[PDB]
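Some notes on the structure that comes next.
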Amino acid sequence: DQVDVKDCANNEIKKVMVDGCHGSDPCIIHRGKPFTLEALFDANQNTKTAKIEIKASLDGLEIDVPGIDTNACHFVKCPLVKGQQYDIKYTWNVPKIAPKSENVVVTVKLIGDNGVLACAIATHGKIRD
């Protein structure tokens, strides 16, 4: 089902869903497991390379989540031309370092060559082991 998130870009993402959480409900990310999220977004600019960015917050300590795809053109058809929409199905390998944080916030961000192609911010979130 789709999850609850607010595109921090500019209405770019048309809707981001994950195969596990329900959205409004809380999400339990088990560090070490692959969390997949598909985000549709209308390329806000023409670029030959795009990158996805997922950052998880620890209700206090903000961290960055590596082990991801630093080039979403592998799932989307790059160059993403401004005015077309793309659907990226990416497997976000959760880091085994993620500490059981009572509340976590994941940020999905796409970046082409002119700025951030899109963006997403999840609220209700929780990490477990």
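Note that chain A is numbered according to Swiss-Prot, with residues 18-146 shown in order.
Every residue gets a Cβ built from N, Cα and C, even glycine.
Counting only same-chain residues six or more apart in sequence, the Cβ atoms lying under 8 angstroms from the Cβ of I105 (variant position) belong to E55, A56, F58, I69, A89, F92, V93, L127. Here Swiss-Prot notes a natural variant, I105 to A, with the remark: In clone 11.
One natural variant catalogued in Swiss-Prot, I128 to V, is accompanied by this note: In clone 11. DSSP classifies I128 (variant position) as strand under the three-state reduction.
In the three-state DSSP reading, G142 (variant position) counts as coil. When other Cβ atoms within 10 Å of the Cβ of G142 (variant position) are tallied across all protein chains shown, the result is 22. Where Swiss-Prot documents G142 to A as a natural variant, the accompanying text is: In clone 11.
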